[PDB]
Structures are given as structure tokens and as C-alpha cells.
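Engineer: Sending over a structure as C-alpha cells; questions will come in a sec.
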Amino acid sequence: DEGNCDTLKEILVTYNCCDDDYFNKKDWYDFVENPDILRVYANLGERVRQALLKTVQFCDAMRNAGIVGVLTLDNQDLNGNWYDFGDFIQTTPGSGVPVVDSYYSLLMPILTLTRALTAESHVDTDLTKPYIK
Amino acid sequence: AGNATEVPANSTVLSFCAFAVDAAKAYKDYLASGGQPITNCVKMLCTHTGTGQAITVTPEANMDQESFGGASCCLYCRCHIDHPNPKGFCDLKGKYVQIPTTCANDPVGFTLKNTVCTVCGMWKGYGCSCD
Amino acid sequence: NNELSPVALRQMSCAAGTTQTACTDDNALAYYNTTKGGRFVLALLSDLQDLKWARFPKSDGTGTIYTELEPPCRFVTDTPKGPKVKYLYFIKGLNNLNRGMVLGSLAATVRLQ
Amino acid sequence: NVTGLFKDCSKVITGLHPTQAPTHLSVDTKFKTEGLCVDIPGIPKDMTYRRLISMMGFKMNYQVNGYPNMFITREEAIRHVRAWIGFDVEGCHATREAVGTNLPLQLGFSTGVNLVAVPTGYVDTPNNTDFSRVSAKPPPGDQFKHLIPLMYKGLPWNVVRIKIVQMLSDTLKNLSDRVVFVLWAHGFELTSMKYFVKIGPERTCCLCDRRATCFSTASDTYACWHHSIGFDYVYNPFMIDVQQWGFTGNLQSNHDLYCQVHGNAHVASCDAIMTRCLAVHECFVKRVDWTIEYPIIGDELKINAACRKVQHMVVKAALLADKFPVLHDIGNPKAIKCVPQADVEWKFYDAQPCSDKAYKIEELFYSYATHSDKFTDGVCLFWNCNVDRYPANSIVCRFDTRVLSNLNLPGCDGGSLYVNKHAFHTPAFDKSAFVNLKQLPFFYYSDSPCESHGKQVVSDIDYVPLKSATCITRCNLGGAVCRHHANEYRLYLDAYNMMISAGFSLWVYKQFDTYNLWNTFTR
Amino acid sequence: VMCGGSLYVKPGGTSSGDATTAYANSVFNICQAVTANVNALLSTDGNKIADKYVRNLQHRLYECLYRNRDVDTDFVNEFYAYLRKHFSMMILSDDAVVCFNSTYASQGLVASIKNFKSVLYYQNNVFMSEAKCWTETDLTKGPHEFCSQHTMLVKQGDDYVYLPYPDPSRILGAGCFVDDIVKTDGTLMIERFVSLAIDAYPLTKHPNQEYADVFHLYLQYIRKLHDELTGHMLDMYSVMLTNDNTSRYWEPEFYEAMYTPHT
Ligand SMILES: [Mg+2]
Ligand SMILES: [Mg+2]
Ligand SMILES: [Zn+2]
Ligand SMILES: [Zn+2]
Ligand SMILES: [Zn+2]
């Protein structure tokens, strides 16, 4: 809601997507008007990708160490590092089932809105290298 | 709130001259048809000694002329209309004006008609060194 | 934050005078809190100079109330006929709350200079 | 004493230095020594002060020889209908840098137009006065809440005055050569008319000859209604005070008496329309005068001649069709026979019997409530009379009030005010009146000889090929011409169409039929 | 797509000319409405909910959305019934009108405009500006505009019925500007004026005044056309028509018949 989108503004200016003076360019948030907002949003793709990779690593370790617990969104800083094992439980090692339903299901739209997987098209997922032929 | 400003003996004149298109000729026709001239002007107090030059910074009368509050003589400044000076303000707002005590009953009429000679600085006819 | 007087004080004309009998006829302007126990009046508004008594019949109309009055309040409301002096009469012995309420109603209702 | 005219509204308390104070009452009092003024050099003249000057209570009733009156009497207004336009204004109060005066905000006219203007007022400066924009707020009245959003939708004033001149110009260019404003709360409207009015001696247009009613400040030139583009001042309006005419409470309750049409959608044009509706009632719903005249604007005399022709023809045809014993005329103030020769008994009635011919013109105010069972002999004839439901025998001709044209002007209450010569006011139109009758179907009856050359009968009268089935004028069989009859039929058809397009509707008793006219024809 | 004279590649979105546009648009519309209601109900705090049944609904809705895996017919049924009681909709293709509880909406138990804005943002990639979403409180005068018609509540016969009325500038424009130079000459084409008047009728009941004058102007025009046509016919050849039955076109009951429920 453009009346109080302040936290969003803070995230964007913090992670060097755009810089503050941009937000006075009225209609900055519109889509039909000002299509540069697409690039501005796209600048978060790399960080969103790192989050997913780290979630996979955690799910690996969690199955290996025999732990059961539901994964949620609000237990992950914007660097991927998890925390807050509030109600995880125990089982024999190598037999723990992490639950990742709500996580992915809610996260989904952001993946295409921010063009997350755009790294995959490079020579080796390395934003500096050229495109695969 | 505010402060009252005009006495009821001026309403017709002021209205009929604030709606007109030629305020000067309107006022002249008003007088010329049996009208009562404008009359709560501010009246000064001085020595009746100094230059005859009416337009002045400080009341400077002679034994004959009579000092008046300038701004309260410019009809334009009085009805709250715009001035015909091409640019762009009345001059009598700020000064004092001195009118021959004879005609100095109607100040606005005199201010409209007569003018100061640029040389002698006095009214053309009351008096003028020029010729 | 805190609002002072969500207010329902309508207006009446009634009787008033300088003494209990000098209360003649229709010349008073009463503000009345019509409470639970009958129409309770608070302030009186007139152009008459000063009046020591108002006279209004009871809620059942039996007796006409003998209510001594404040020294009138001085102020100059305006109408198309220019300035207009009026006098506001408080029933002596009124808390600050009812004063404030009556003043709010009147001042928001009627224009002054 | 004092007045409220030019009453200052600034909040500062100190008076003015005499050399910049417009009057002897608006000076400060340190200089006031025994009604006189003395300059005290210990204090200098200010060089920045901005005092708003209220502009109410104007009071204009002068007598100069070159200038025309602005408030006109009742008769001079009755004469100049066609030119009436309502007027109402809404206000707003000044807020911060001044208080105690109102500024015009929304303007409304009899036409359904509503203009909004940014609040502006007349401010002073140490050098001159000034027309600038000032802050304001709506009245605290609750019903005035429909004014809160309007305070940010205004227009600069010059746009507004140009629009006003243009609206008036294309409302009135084909009717009058002036404008008279009808108004109620006279004072505030006169106050508002400072913004776009200018008065002065009578003048004639440039590049046109009619009286001039526009002024341009830039070029300094006048104009009529037609040639007025880019001009922004009305030059000589006229006015009228309806409430002056002896009325009591607000115009809402007064109007509410008669007209149940004009509701009150909360604007200003609504008040304008109500005011004009009331003014029309007060002067016209009475009986029609015959001494008042009006110029023709225009083409009217054709409509009149057409009405003559159609009346003559229709009445002659009805008589020769049914042969009524007695002709109960109604609503005719001048006992003049429409068809000139008719053996039928010919009455005359009226609710206004003249002096002479009163013996002929019996007093009679018809109403179906009562006289329904009285004239059950012969047939009536309601030419342009206006009653309630007509008796089942009649030949009514009633002006429909729904048509549009520049001749009939809106009146009260739903009935409109036709204006040809002497203004006729007709009540609203409805169908319940004609519940006994049926629309007269077109026809054309003739009865005379034919062309000539032949001047006998079958068959030596000149025929041309007109094939129409309704010109009932034996001689006629399909070639049906006898020239005379043919071009006469053309003329009468044109006239009938013009009449019935002007607004008039016809009706006849249900018994009518055309064939019996043919039956008459067989000789 | 064969735009111009060359072939391009259409990226996505409908092609508003296929065999089933209006219906698929209706389906998509209902989808967005339901999605907004779901987001509204799920994004509200639970403890603030007063009614026990509604906390049961929200709780089990989160269940059936994420915890469950396959359908549960009874939940779908009772939720659909809930929506039919506190959201009632009227859908033509992408053009909706909603009659909804107001206090529920205020509390956040159904969807208001803000929810639609958010949903369109993240699921349609557009920003719905609030200058185009009307709102109405008093149910007499009806929906502010639907299918580009306005509604007015008029007393007809002996009861109070609703009527639709167009936008007058539209009818006048349609009258003045045509698209072929034989659609000009009113003489040949009086039929389209009849159709236009049929569309313009309900203006007559408007409290304004220019509005009714629109309809009456159209009627008088039709009369003028018929008169000049008979004139022309009599002129070029001499015949006069035998019978017309056209007089019913310039008289205002033939038109009002259309809005009287008995056919
Ligand atoms: Mg109103
Ligand atoms: Mg008003
Ligand atoms: Zn000046
Ligand atoms: Zn000189
Ligand atoms: Zn002209």
C-alpha cells in the first residue's frame, strides 16, 4: 500500500538497490508507469538465491542429525542464516524430516518478481562471466 | 472584528465610483449633478510656514494653503481601485498635500483636476513661477 | 484525544424579568439540557439589560421556576443589520463543565465580531 | 455612526500612519489630537502591511444624468421577460491573516451552470492596493458540509469572468439585448458582482449596431452579444429584488407553496431556479394582459397565420360533418365568429365578460367538476382554453408544454410561459384531460368550383397528376387536381405541419369520421 | 501474430477475439475476488476476532490451505456458503458489482479495496489506482456505474423500480458523428434515431433538466424527418403515402413500454 510502504523503502535503500532521492520521483512504485522499478526490484535476486541455497544446506544437516521440525519464513535473516529451534524434536540420526510447505509456498511469487534464477544463465552461475552459448 | 472606516454620508459616492469604468469622469459627473463631495479626510496641524509645494514629506503650508494627509486624497487610493499611473502606485500615499484654503473644501476634486508645475513644484495657478 | 462536549442543547424562548413578578412574557432565550428528570435549563440569552429572575413552568407545568440569574455576559454578535449587543445569563451556581458546554454550543452556533 | 462598507479586517491592532491611512477614522490615535492629526516624527511610516478590506454593504441609489438605473421597477421588468436570469452565490469566511468578511466561492445561475473560484480579496500595500489570493474556510454550518471538498478545485478569476461572459452571450444572443438578474439576498450578490461588472454611460457596439453589453480591459472596447469573444466584463446589467416584493421567510418555504417540481439538490443553481420560478409566478400566473406587447424574434407571424387557417378549416369541417344545432363557444373574450357563416346557434362564454358584448359574453368559469352535465347539447369549442378534463363533445386545441423552442420559456410549475405577443401562461400538460376524446387525424376539406377552361363538371376541368388519398375535394378521383385544389392542398399541408411543429395539439370528440364528408360531396 | 505484414510472437495474455472471451474473463474475475477474500481473512490477527465460529473458520482455512494435501468437500461447501452470505457478487466479463457486509469489512473479515490493490500488485503486475474504484453506502440510488450505465430509482405505475440511464454526452455524440456518408441524411435512416431514443428514454425521469430535454429533442427530430420525407416524396413524384403507422414513434408510451415488466 503506497501510503505506508516504508519498511520496503528501508530494505531497498539498505541493500543498495536504489538510493533515497529516488523515492521522491512520484509514481516510483507503479508498473505501467515507470518501468525501471523492474530493474530496481531485480537487484535483490542474488540475495534471494543465496537464501534458497542455504535453506537446502540446513535441510540436509537437519535430516542427517535426525531432527524433526517445521520450517517457517520468520526464522531466517536476509543472509540465509537460520536460528530459533523452538519446537524441534529428536529421532535416530539420518531419519529426520524437515517440513518445507508453507515456506516455499509463500515465498514463490517473489522468485519471479525479483528474477532470482537469472544467475543460472551465466557460464557458471557467476554474474561476471558471459552467457552460455 | 476589524475597524469601521467610512461614515454613512459617503456610501453612494464610493459605490458608484468603485463600480464605474472611468472613476475620474464618474466623480466629475457626480459633482456636476448636485452631489455632496467626499468628507472624512484627515486634516493636519502645522505652522503654515514653508514652501508652497503641496507634495511634501512633512506638512509645509503657507498662510493660505492647507496641509492634508496625502493618501486620503487619491480617489484611486480611497475607493480601493487600481491606479492609472502606467507604473504603478499612487504617489500621494506617504506624503502630505497642501490645497488653497478656498478650494480646500473638496480635496479630491482638486487633486484630480490641478497639477503641480514641474519647475516651481507648485500648483499650476496656485501658483507658478513659470511665466 | 479528549473531546469536551458531544452536545445537544436546543433553544427555547421563555419568560424573564428584573424581579419575580417583573418576569413578564416572551423575551428570554434559554439553553436547556433536557435530562432524564425534565427539561433542565442552563443559560439565558437576551438583549434586555439585566434580569434577576426567569420564570418557566415546571416539567409538569405546575409552578413557574423562580431562578435568580448571573450578571449578564457582554458580547456583540452581528447580523445583516450590523452589530448587535446581546447578554448571556448564567444560572448562578453552575460548575465549570456546564459553562464550557453552553459556551461551546453558543460560540459554534452564532457569529460574533 | 459608521457602516460596514470597506470595514477593515486585519488582525493587527495599531492604527496607520496618517500619510497612509485612507480616512480620518482609520488613523491611529497618538496623532489624534482634538479630532485633528499631528505628525509625530518619533515614529516612521511602515513599509510592509497587508490589510484585507471587506467589500460589503454597497448601497447604490444615485441620480446622474448620463448613467442608467441599475435597479428597475416591477413594470419595467414585466416588459423585459426573455431576459431574466436567476442568480445565487455561496460564501466562505476569512481565516488566519484576517477575519470578519466573506468571499465568493460558488456561483450559480438559472441555467444549470456552477462555477467555483479560488478565494481572492482586495489587499493593501504601502504603495497601492492589490487583488490577491487569500486563505479561507467554509461556514461551520453542518448543511454546508458539501462545501468542504470544493476549496481546492477553484479557478483563477479571469477564467471565471470570461466563462461567465461567454455563457450569458450564448444564452441570450437570440432573445434580448440586455440582462436582468433576479436575486433574493440582494446584498451579498451585489457584493459579489464587484468581481465581474462595470457600469458607465450608455454605449453602442463596435462593428455591430445594437447596444453594447461587454467590456474588454486589454483592448478597451465594447461589444454586443454576438461579437463578444475574449471580452470579460458585463457592461450594464439590470437587477431586481424578489424578496423586496413583500415576502416573509426564506425563499425555500415560499417556493414550496406552489411549485412541487423544483426540488433542492444542494448547489447554487437550484436556488437560482427557485428564485426565477417564484418571480414568474408572482407576475404571470394571473390573468393574461392584452396591453403588453413584445417584439418578434422571430418568424412568429407565419405560426399565427397557420393557426388562423387551421382553425377556420377544422371548425368548418366539423360543422358540415355533423351539423350541430348550437355551438357552445368557450373562452372567447371577443365575440368574433371563427367560421364566418354558420346557421348553428352560436353562444359566447368567458370568465371575463367585457363591458360591451357582456350581454353576449355570459360570465362562466368552466370546470368539469361542475358544468360537466350542463352543455350536453351541440358541441363546445376550447380554443386554447385550459381547464380540467373536457366534456366528451368538444374541439379542443391545447398547447403542449413539453416541446422545445426559443418561444416558450420555463415557468411554474412545469407549465411553461409561451411568449408570442402578450405572454400566455399555460398549466402543465397531462393526458387525463383528454380521456374522452381522440386526436384529430389530418385531412383537407374543400368546397368550391374547380380549375376552369371547363368550368362545368366531368370532365373538362384541368387535371394534373396528384395521387394522394386524403384531399377530400371532389372534384377528385386519383387525378384529383383541378390545379386550384392541388396547390391549395400543398399550401395547407405546409401550414398544418408548421403549426403542429410549433407545439399545438388537436383533439376531437370520438364520434368524428371523414366519410360523411364524402357523403356531403355527392351532388 | 500477423501485425503489419510480418509475423511476430505473442508473449502471453488473452487475444480478445477467440471463441470464448467473455466467459473466461468472468472466470478470471471471480478468481481474483476469491483470492482477495482469502488474503483478507488470513492476514488478520486471530485474538482480535470476537466470534468463535470465525476463529474456527480462519484456523481451519489455514489448515486446508497448507497443512492438508487433498480436497475436503465440506469445508469448500461451507466456505462457499459463507461467501454467498457476506459477499454477494454480480459478474459480467471483467466488470463487477459487490454488495457486502460493511462492519465485517471494517473489522477485516471480508475484502475491501486495499486487498484488491495488493492482490493485483503481486498477481497481475499492475497498480490499480483508487480514482477508479467507486463506493456506495446508501442502497436506494444503486451502483454507481455498471456496464457504463447509471441507475436511478423511479416510481413507476404504483411502485418504485430501478432504471438504467446512459451518459447524455454519449447519446449526443452518437447522434452527430457517423461513419459513412449515407448515415448522414436523416431521411433514409430514422430507424437509428428510434433505437437511440429507446436507449435515451429513462433520462426523462431525471431531476435535472437538460437531461430530459435530450429525449424530447430526439422525438421532435423524428417528427421533422418524417415531415420533410413526405414533402420530398410528394415533390419528386406526386404520390402521397397511403398509410404510415409511424406516428407511434414520436409519442412517449411506445418507448416506456420497454421498461414495464410484462414480456
Ligand atoms: Mg443549496
Ligand atoms: Mg445558497
Ligand atoms: Zn493613490
Ligand atoms: Zn513652476
Ligand atoms: Zn457585437
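All residue numbers given for chain E refer to Swiss-Prot; the residues shown span 5059-5321 in order.
Method reported for this entry: electron microscopy, 3.3 Å.
Every residue gets a Cβ built from N, Cα and C, even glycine.
So Swiss-Prot says this about it:
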VARIANT   E:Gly5063 to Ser  In strain: Delta/B.1.617.2, Omicron/BA.2.75, Omicron/BQ.1.1, Omicron/XBB.1.5, Omicron/EG.5.1
MUTAGEN   E:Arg5125 to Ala  Complete loss of RNA guanylyltransferase activity
ACT_SITE  E:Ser5151  active site
ACT_SITE  E:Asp5152  active site
ACT_SITE  E:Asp5153  active site
MUTAGEN   E:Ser5253 to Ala  Reduces RdRp inhibition by remdesivir
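Tell me about the surroundings of these features in the structure.
Structural biologist: According to DSSP, E:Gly5063 (variant position) sits in a coil region rather than a helix or strand. Sequence-distant neighbours of E:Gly5063 (variant position) (same chain, six or more apart, CB under 8 Å from its CB) are absent.
Within its own chain, E:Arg5125 (mutagenesis position) has no residue 6 or more apart in sequence whose C-beta sits under 8 angstroms from its own.
Spatially close to E:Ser5151 (active site) yet at least six residues away along the chain are E:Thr5079, E:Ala5080, E:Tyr5081, E:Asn5083, E:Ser5084, E:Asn5087, judged by Cβ distances under 8 angstroms. E:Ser5151 (active site) falls within neither a helix nor a strand when secondary structure is assigned with DSSP, and so counts as coil.
Residue environment of E:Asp5152 (active site) contains 12 other Cβ atoms, counted within 10 Å of its Cβ in all protein chains.
Counting only residues at least six positions away in the same chain, the Cβ atoms of E:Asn5087, E:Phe5204, E:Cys5205 sit under 8 Å from the Cβ of E:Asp5153 (active site).
In the three-state DSSP classification, E:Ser5253 (mutagenesis position) falls within a helix. Non-local neighbourhood of E:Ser5253 (mutagenesis position): empty, since no residue in the same chain at least six residues away has a C-beta under 8 Å from its C-beta.
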